[PDB]
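Participant: Following this message is one structure expressed as structure tokens.
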Amino acid sequence: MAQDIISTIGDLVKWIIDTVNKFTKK
């Protein structure tokens, strides 16, 4: 449960960091 939610938020964070390092906000 909490570990899987945190792991999933980490996986979202990977995509946010990729998308950020690409477009660091435009």
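Looking at the header, which is where the method is noted, we find solution NMR.
Including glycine, each Cβ sits where the backbone N, Cα and C put it.
In case it helps, Swiss-Prot gives these features for our protein:
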| type | residues | note |
| --- | --- | --- |
| VARIANT | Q3 to A | In strain: canine |
| VARIANT | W15 to L | In strain: canine |
| VARIANT | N21 to E | In strain: canine |
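Let's see these features in context: how buried, what's close, how far.
Facilitator: According to DSSP, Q3 (variant position) is assigned to a helical segment. Under 8 Å, Cβ to Cβ, and six or more positions away along its own chain, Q3 (variant position) finds no residue.
Taking the Cβ of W15 (variant position) as reference, no residue of its chain lies under 8 Å away while being at least six apart in sequence.
If you draw a 10 Å sphere around the CB of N21 (variant position), it holds 8 other CB atoms from the protein chains shown. Look at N21 (variant position): DSSP puts it in a helix.
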